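> Before we start, here is the structure in question, set down as structure tokens.
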Amino acid sequence: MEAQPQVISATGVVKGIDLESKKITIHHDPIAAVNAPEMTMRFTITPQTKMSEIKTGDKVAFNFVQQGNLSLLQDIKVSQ
Ligand SMILES: [Cu+2]
């Protein structure tokens, strides 16, 4: 009936990286497109994610898709 956000773009700060469970915990800045406030959320690294080098405390720009309870990363990189 109308447009559905598929890819959500956001910025935030990395708070945890767990490469066993393939989970990056990010405290994201408000996200206008979805009317979200600041939130800490878990994002999933899949084999299709385009990863860049990141570490806890890095500000990042990232894009993800929601799949049920998962937020699957399309890409993530350090940002200004
Ligand atoms: Cu959120």
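Numbers run from 1 along the shown chain.
Cβ atoms here come from the backbone N, Cα and C positions, even for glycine.
According to Swiss-Prot:
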type	residues	note
MUTAGEN	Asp18 to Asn (Swiss-Prot position 48)	No change in copper resistance
MUTAGEN	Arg42 to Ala (Swiss-Prot position 72)	Wild-type Cu(+) binding, 50% decrease in Cu transfer from CopA; when associated with 45-A--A-57
MUTAGEN	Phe43 to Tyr (Swiss-Prot position 73)	No change in copper resistance
> Name the residues of the same chain, 6+ apart in sequence, whose Cβ is under 8 Å from the Cβ of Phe43 (mutagenesis position)?
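Those within reach of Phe43 (mutagenesis position), by Cβ under 8 Å and sequence separation of 6 or more, are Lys23, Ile24, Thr25, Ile26, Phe62, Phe64, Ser71, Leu72, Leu73, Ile76.
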> How many Å separate the Cα atoms of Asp18 (mutagenesis position) and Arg42 (mutagenesis position)?
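With distance taken Cα to Cα, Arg42 (mutagenesis position) is 10 Å from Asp18 (mutagenesis position).
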> Provide the number of Cβ atoms within 10 Å of the Cβ of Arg42 (mutagenesis position), excluding the reference atom itself.
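A 10 Å sphere around the Cβ of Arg42 (mutagenesis position) contains 14 other Cβ atoms.
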> By a simple count, how many Cβ atoms lie within 10 Å of the Cβ of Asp18 (mutagenesis position), its own Cβ left out?
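Total other Cβ atoms inside 10 Å, all chains included: 11.
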